[PDB]
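Trainee: Can you keep this structure in mind? I'll have questions shortly.
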Amino acid sequence: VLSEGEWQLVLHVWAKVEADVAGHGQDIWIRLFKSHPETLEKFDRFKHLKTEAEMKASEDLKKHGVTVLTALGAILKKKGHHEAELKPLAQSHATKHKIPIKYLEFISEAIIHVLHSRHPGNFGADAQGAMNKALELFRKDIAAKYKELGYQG
Ligand code: HEM
Ligand SMILES: OC[C@H]1O[C@H](O[C@H]2O[C@H](CO)[C@@H](O)[C@H](O)[C@H]2O)[C@H](O)[C@@H](O)[C@@H]1O
């Protein structure tokens, strides 16, 4: 359980992401696909992308980054009371996409890496710790739902 102070550190940096969610999403995808190439294989729609240049030039990938981060943002804004938001997300990711918790850890790492790079003014050690805590809560709750849905994760 995160404290209000921790949630505020999370929401304060997210406020910066929201200045340009599309751009932040592109950086996050590039970081993820480069650090853990196996994650790209889960996207039938994007697995053909061979380079960072192609990834950057993909309008659909850019659009999906907006979809992904907006969904994550809505979850963060609930400050732990995200039961309703996690239901559809866990169902599609467990049954259709088949995304292991390990891959959610990879994207969490990418998100943190990008915020650390772009936002040193709002992503110091305490802020990063709060974001990690928020993402761990997210993955913990997703894992619990995965279990209820029949997916090992
Ligand atoms: C911060 C964590 C994540 C969030 C909030 C998130 C969110 C979303 C949302 C909202 C959609 C569209 C609706 C749906 O199908 O549920 C989506 C689709 C998808 N996600 Fe996730 N996702 C996350 C992480 C991942 C990761 C790490 C992978 C893969 C390694 C992944 C793979 C997919 C795939 C394959 C789709 C379908 C893309 C398409 O339209 O072709 N997601 N995700
Ligand atoms: O912070 C680094 C550790 O990250 C992972 O573990 C956290 O998140 C898991 C959920 O994805 C939890 O099960 C675990 O309890 C958390 O500490 C990773 O699995 C660990 O190996 C890393 O040390």
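Numbers in chain A track Swiss-Prot; the residues on display, in order, are 2-154.
Every residue gets a Cβ built from N, Cα and C, even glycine.
Below are the features listed in Swiss-Prot for this protein:
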BINDING   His65  nitrite binding site
BINDING   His65  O2 binding site
BINDING   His94  heme b binding site
VARIANT   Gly122 to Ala  In metmyoglobin
Trainee: To the nearest whole angstrom, what is the C-alpha distance linking the residue listed as 'nitrite binding site' and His94 (heme b binding site)?
Mentor: 15
Trainee: Can you tell me the three-state DSSP label for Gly122 (variant position)?
Mentor: coil
Trainee: Which of the listed binding-site residues (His65, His94) has the least company, meaning the fewest other Cβ atoms within 10 Å of its Cβ?
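Mentor: Each of the binding-site residues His65, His94 was scored by Cβ atoms within 10 Å; lowest is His65.
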Trainee: According to DSSP, does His94 (heme b binding site) sit in a helix, a strand, or coil?
Mentor: helix
Trainee: Under 8 Å Cβ-Cβ from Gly122 (variant position), six or more apart in the same chain: what's there?
Mentor: none
